[PDB]
Amino acid sequence: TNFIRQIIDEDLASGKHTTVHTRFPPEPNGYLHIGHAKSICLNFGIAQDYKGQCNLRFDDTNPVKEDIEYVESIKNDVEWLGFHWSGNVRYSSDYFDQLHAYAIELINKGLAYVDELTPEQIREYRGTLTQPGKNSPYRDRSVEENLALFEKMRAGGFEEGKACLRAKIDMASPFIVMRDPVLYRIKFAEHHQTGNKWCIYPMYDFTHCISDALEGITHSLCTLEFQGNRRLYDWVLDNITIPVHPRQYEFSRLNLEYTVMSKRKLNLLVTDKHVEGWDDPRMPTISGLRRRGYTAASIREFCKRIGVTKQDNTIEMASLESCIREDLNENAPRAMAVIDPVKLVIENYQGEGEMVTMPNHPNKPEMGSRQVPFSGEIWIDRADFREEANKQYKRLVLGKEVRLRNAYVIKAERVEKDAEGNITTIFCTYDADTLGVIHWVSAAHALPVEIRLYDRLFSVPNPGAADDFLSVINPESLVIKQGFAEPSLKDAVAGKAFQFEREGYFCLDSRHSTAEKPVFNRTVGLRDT
RNA sequence: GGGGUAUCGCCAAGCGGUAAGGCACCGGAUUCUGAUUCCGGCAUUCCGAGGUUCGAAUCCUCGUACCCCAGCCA
Ligand SMILES: Nc1ncnc2c1ncn2[C@@H]1O[C@H](COP(=O)(O)OP(=O)(O)OP(=O)(O)O)[C@@H](O)[C@H]1O
């Protein structure tokens, strides 16, 4: 329960409403991100919790910033999270004729006029945050005059910025938004849905409340920056012949630590090619998060945890990571892979190898097991062997013995160094009666696999508050290794999380893998305590 | 000038009857993943100072801090 559900509860109880109809209205000018996933969870969750409806509506009022590529991807990520909208996908452009009729009602009532103050002047006349504005000299044109000028606008007789339609409200209102807000502006741009049918386009505030009213939305839920806007939401509905009047309720937007959400910015990372694109595994986008190896279930959980309040806030990545870990620990089948490897040969070994039956899940016998080939000449992780180390160190020291994962208790003996003092190979003994744990991969049956170690994109917690967020990008956000994995990883499917034991949960990058060379993105590391 | 918000390091519940929960953190037990699981510790205190009350985070003053708004963006 949250403050919005308590409102919805009262409404139902008092008999204000019988059903609840919410909506998610992204503008199609970019890919959805983790913050959007919070609206999706809120809006679609309430609908299904109350057996109500939730429309997916593309708020497509600004043609020059939107593109058809985003509509298809948005529908894509909404479904992926496991949510379905009510009926058909809707578009604000679906209401362009309605919106136009409504502007006319306003004009006929004298509550709107065609102003000719330039784009620079309108700002000058608007006042400031402490100084009231002033009426444009074009404010008292006759209704008959406004209809003519508006139709001329509609007919493309005015150049961009040469005229716009404004609401005749209050230039001295303490709400900057009520200072004669623009309702329509001229843009000679092709619209991704309406082609070149329209050269005048409605502004968010005029389009949004009328669309909600037409769709019979009972509660418009948006973020806190729209609290002021709400006054205009109600003013529009109060002055046009519409039979319902939805109510807006604002909650606080999600801010994730170490990442930026501003689509303007995310777009710059993609435009300047600093990431591979919107679905780069370092991006806070839903598709990026998906390619990274997250699961819709881990995200819905994240939403459940962070809550819905009016408080500004900033979640730590630790909270997000906790979610995916919890999910993958349960459902991810374990496997073996070595990221940085140094060869290890057991001399006391007899035979061209053998087979070790390893389980697909150490805490869930029900998941089955597999035949992992064991051998004498294997591959181990460089950071697992140490010539000298204290008690704490519970791995392979040049002195004692260590257990190979589900195999034999080997025993370090000699080490063969390369010219530059680097260990090239290790020599050890073992006693076949055995069967300090480390992971390994039989060199003979090792599958060369590229591993991508992803880290946080930025090196400060609020790169948003930086003068130049770009200069604060983490150069180690992606570190590419070459390692080896047990041959079973040959059958991995894109987006199927595996837990490389003692490393983390990884998943096959569908975008870079092939036949010989598979690419694995590291979703999240283990609790490296 | 106006509109909001103030509860553990980060989220968050509480709606006059005496501070839930989660992430993180610290221990202690188990463990062929320094993982998982288990055990326990984690706000006499709710931005501050004063009021009312038997009892206030919650009600009342009176301050303080932060966030939002001046796109023909959403
Ligand atoms: N960080 C966020 N946290 C919660 N809800 C968000 C967040 N960002 C956007 N939303 C929600 O998603 C809805 C659709 O957002 P929309 O795509 O229209 O714009 P935006 O993403 O907020 O802005 P921009 O295009 O500049 O990134 C908004 O009405 C809002 O409720």
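We number chain A the same way Swiss-Prot does; the residues here are 9-443, 455-548, in that order.
For this deposited structure, the header notes the method as X-ray crystallography, 2.7 Å.
Any Cβ shown, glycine's included, is placed from N, Cα and C.
Per Swiss-Prot, the features are as follows:
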type	residues	note
BINDING	A:35-37, A:41-47, A:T231, A:261-262, A:269-271	ATP binding site
BINDING	A:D67, A:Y212	L-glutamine binding site
MUTAGEN	A:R31 to A or K	Decreased affinity for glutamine and catalytic activity
MUTAGEN	A:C230 to R	Decreases catalytic activity 1000-fold, but has no effect on affinity for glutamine. Loss of catalytic activity; when associated with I-256
MUTAGEN	A:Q256 to I	Loss of catalytic activity; when associated with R-230
According to DSSP, A:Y212 (L-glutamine binding site) sits in helix
Among the recorded positions A:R31, A:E35, A:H44, the ones with a Cβ under 6 Å from any atom of ligand 1 are A:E35, A:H44
Across 11 unbuilt residues, the C-alpha atoms of A:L443 and A:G455 lie a whole number of Å apart, namely 14
Within the same chain, the residues at least 6 apart in sequence whose Cβ is under 8 angstroms from that of A:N37 (ATP binding site) are A:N70, A:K73, A:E74, A:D75, A:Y78, A:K271
Note: in the chain of A:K46 (ATP binding site), residues six or more apart in sequence with C-beta under 8 angstroms of its C-beta are A:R261, A:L262, A:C311, A:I314, A:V316
One should report the C-alpha separation between A:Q256 (mutagenesis position) and A:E35 (ATP binding site), rounded to whole angstrom, as 18
CA pair A:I42 (ATP binding site) / A:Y212 (L-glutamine binding site), Å rounded to integer, equals 23
Whole-number Å distance separating the Cα atoms of A:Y212 (L-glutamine binding site) and A:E35 (ATP binding site) is 10
So A:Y212 (L-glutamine binding site), by the Cβ count within 10 Å over all chains shown, scores 17
